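Have a look at the structure below, then the notes.
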Protein chains: 2
Amino acid sequence: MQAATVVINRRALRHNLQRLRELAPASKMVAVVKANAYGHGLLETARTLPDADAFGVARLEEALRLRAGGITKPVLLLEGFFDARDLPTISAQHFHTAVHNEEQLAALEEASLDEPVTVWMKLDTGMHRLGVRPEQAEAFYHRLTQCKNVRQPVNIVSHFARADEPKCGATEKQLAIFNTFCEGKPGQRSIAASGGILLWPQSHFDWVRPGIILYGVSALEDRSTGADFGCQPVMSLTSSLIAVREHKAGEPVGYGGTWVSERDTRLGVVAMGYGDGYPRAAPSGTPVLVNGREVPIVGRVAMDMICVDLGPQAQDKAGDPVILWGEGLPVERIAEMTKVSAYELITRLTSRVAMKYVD
Amino acid sequence: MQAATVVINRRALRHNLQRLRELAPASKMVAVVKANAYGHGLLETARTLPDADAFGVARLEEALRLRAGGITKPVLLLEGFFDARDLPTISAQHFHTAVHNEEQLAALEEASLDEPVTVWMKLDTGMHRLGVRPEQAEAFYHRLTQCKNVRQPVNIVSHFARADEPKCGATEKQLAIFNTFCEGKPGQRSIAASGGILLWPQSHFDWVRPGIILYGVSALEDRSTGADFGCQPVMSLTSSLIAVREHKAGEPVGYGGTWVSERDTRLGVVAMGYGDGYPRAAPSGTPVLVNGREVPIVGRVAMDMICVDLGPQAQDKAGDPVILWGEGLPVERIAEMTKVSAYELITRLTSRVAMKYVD
Ligand SMILES: *Cc1c(COP(=O)(O)O)cnc(C)c1O
Ligand SMILES: *Cc1c(COP(=O)(O)O)cnc(C)c1O
């Protein structure tokens with residue numbers, strides 16, 4: 001292929017897992033690979049990290065897509081199970097699960113399984129998304145230690161809502177609540193994801209759950225990159241030019257003739273659009289690398305194409321290599337220029353994009 | 001349980017192709033199915049419309065994937081071919097192609113094919129994206145009529161840049177240029193897509209290329225839906241609740257504490273996020289149907305989850321049906337609320353979303 005392609009550096013992936021073990025030296029690793037491993041490929045990303053202590057996924061479907069591919073490490077269902085009739089599979093597949101509601105707990109109480117299941121009680125410490133609230137947590141917790149269907153001890157998990165904002169006291173407050181509930185309880189503790197790992201060493205505890213930073217991308221919006229933490233970028237969104245055309249001063253480009261040129265120039269057309277996952281919101285001027293040289297996007301990003309300004313005697317030609325982000329272009333730069341989160345940029349890509357794996 | 005799923009109404013798809021034949025009664029139909037048929041499924045959308053005169057795709061890959069699935073109809077390569085070594089496949093697969101540059105034409109000229117290929121010369125009439133400029137078009141055109149590898153006559157294609165803006169004279173100008181070049185030439189003429197079909201009956205000519213409106217969605221941003229033109233919505237983006245929790249006044253929700261409740265209420269958590277293709281940009285208040293009942297999104301949309309405000313004694317519960325857009329909730333309405341183009345909303349979805357076909 002020469003069009004929409006994501007190149008995944010397996011070497012950078014391994015480097016990052018090891019680099020994260022250096023940053024959180026007393027904690028085991030839950031490699032978070034939900035949403036097709038953040039756009040890098042669920043199964044391939046797991047196979048690249050046979051050293052991971054466990055893998056984290058959002059849904060049950062993802063966890064078995066892993067077992068189907070031969071992945072054997074423990075897989076953590078971060079949101080738990082959505083149907084009580086799933087417990088038998090989860091037990092047999094040796095999936096570890098979070099438990100945040102009455103339905104899940106009552107399911108565990110009355111299920112009949114050939115083996116007990118390892119569980120992580122999800123505690124709501126401030127995010128107010130999933131989890132048992134503090135005032136209901138002690139009773140809920142106690143019922144889990146009385147389950148013979150639950151492998152003792154009951155582990156405790158939680159998640160930060162604003163760890164990337166060190167100067168609001170949100171994280172210290174969640175930590176305060178997390179610590180109060182865990183006092184005197186056995187079982188592993190886990191509350192830190194990318195942000196908690198890098199900015200809060202007092203939240204590492206027993207297990208940390210690296211997601212975005214595992215792929216060498218930064219968790220915060222302070223324009224820092226994965227390299228700020230010694231992590232190497234894994235993904236490169238690439239394509240090729242399918243046309244190099246003459247253009248003249250005063251002439252508009254794209255839908256809504258929205259960019260107008262102030263000079264005679266040459267425009268390049270890239271085989272990349274939002275039908276591939278590239279943000280339609282990308283404003284003119286956003287950087288793209290053409291033949292390893294940065295050129296600006298001019299005009300509205302279409303479903304399948306993107307126009308760039310090369311210059312009046314630019315000698316680029318149809319077929320030449322284009323990098324949407326990658327080596328000369330961290331996805332974090334593209335997120336600042338487009339105002340789109342790096343999390344969304346690397347993850348919201350379509351099945352039209354080819355996948356390559358190197359090293 | 002059910003999670004992220006796109007339900008495709010085959011009946012509505014059929015209705016729209018006919019309805020468009022009623023709006024452009026003297027023109028053949030090029031069903032545009034590029035980018036996985038605008039998120040509806042490339043092969044299934046083609047199989048639902050065996051009545052289409054032809055199918056349009058962005059890339060050669062998409063056309064070949066149609067032939068692989070048993071689609072037998074003529075397929076139009078809207079951007080042409082990117083490599084000269086592709087001509088033999090194009091010829092053998094009976095793919096019709098656009099020709100916009102020197103490389104493609106020179107390729108046609110010196111290739112040796114067992115059969116000639118049907119071609120549509122792409123003329124740049126104002127969009128300044130792809131196509132031969134007016135002052136180079138006559139010479140370029142004449143070389144195509146002299147090709148042994150091109151099945152005569154040479155057809156002429158072009159595309160509108162601002163057909164959804166009837167008040168600016170952009171479309172009349174492109175039409176003026178298109179008409180001047182086609183004078184005295186045989187061969188089919190085609191310049192109209194969804195907008196040209198609905199708003200410009202002078203631009204129908206021989207072939208019209210319905211894309212977005214084929215799926216019952218409006219090409220415009222004037223709070224018009226597909227129903228404004230008698231076209232029925234084909235896609236519904238659905239999911240289910242995975243939690244219904246108590247929440248209290250003054251408490252924030254989601255990442256960044258973006259939302260704070262002014263009352264004790266109950267929050268619902270949807271198994272839908274941008275890891276599925278739902279816009280991360282969706283602001284609190286964006287409508288979502290829970291049990292058929294519109295509720296607002298509260299807090300930032302995460303990779304796998306979305307929180308909604310149900311009410312203090314709302315009786316919704318984990319497992320209940322949620323509609324992100326669909327029947328009751330046109331994708332247009334969501335586009336208006338989120339400020340994201342309906343084109344991108346239905347198209348930029350990930351492979352995590354299941355596909356269902358009804359009728
Ligand atoms: C997805 C998620 C993570 C990883 O988050 P990052 O910000 O990419 O580090 C960890 N834990 C939970 C509970 C999550 O849902
Ligand atoms: C995608 C495309 C279409 C369809 O346009 P809509 O506005 O979605 O109908 C038709 N023709 C060409 C050249 C295209 O690239």
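For all residues, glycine too, the Cβ spot is worked out from N, Cα and C.
Taken straight from Swiss-Prot:
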type	residues	note
ACT_SITE	B:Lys34	active site, proton acceptor
ACT_SITE	B:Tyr255	active site, proton acceptor
BINDING	B:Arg129, B:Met303	substrate binding site
MUTAGEN	B:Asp164 to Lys	Reduces catalytic activity. Slightly reduces affinity for D-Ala and L-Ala
MUTAGEN	B:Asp164 to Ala	Slightly reduces affinity for D-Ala and L-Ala
MUTAGEN	B:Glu165 to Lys	Reduces catalytic activity. Slightly reduces affinity for D-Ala and L-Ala
MUTAGEN	B:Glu165 to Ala	Slightly reduces affinity for D-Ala and L-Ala
MUTAGEN	B:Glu221 to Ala, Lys or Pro	Slightly increases catalytic activity. Slightly increases affinity for D-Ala and L-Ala
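The two recorded residues, B:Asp164 (mutagenesis position) and B:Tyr255 (active site, proton acceptor), show a Cα separation of 37 Å. Less than 8 angstroms from a Cβ of chain A: among the recorded positions B:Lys34, B:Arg129, B:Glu221, B:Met303, that describes B:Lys34, B:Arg129, B:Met303. Here the Cα atom of B:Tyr255 (active site, proton acceptor) is found 11 Å from that of B:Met303 (substrate binding site).
B:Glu221 (mutagenesis position) sits 27 Å from B:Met303 (substrate binding site), taking the Cα positions as reference. Just so you know, the Cβ of B:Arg129 (substrate binding site) picks up 24 other Cβ atoms within 10 Å once every protein chain is counted. Counting only same-chain residues six or more apart in sequence, the Cβ atoms lying under 8 angstroms from the Cβ of B:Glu165 (mutagenesis position) belong to B:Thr171. The mutagenesis positions in question are B:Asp164, B:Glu221, and the one with the fewest Cβ neighbours inside 10 Å is B:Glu221.
Every protein chain considered, the tally of other Cβ atoms within 10 Å of the Cβ of B:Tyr255 (active site, proton acceptor) stands at 22. Long-range Cβ proximity for B:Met303 (substrate binding site), meaning a same-chain Cβ under 8 A and a gap of 6 or more residues, is found for B:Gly273, B:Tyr274, B:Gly275. Spatially close to B:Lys34 (active site, proton acceptor) yet at least six residues away along the chain are B:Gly56, B:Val57, B:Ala58, B:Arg59, B:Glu62, B:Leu78, B:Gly211, judged by Cβ distances under 8 angstroms.
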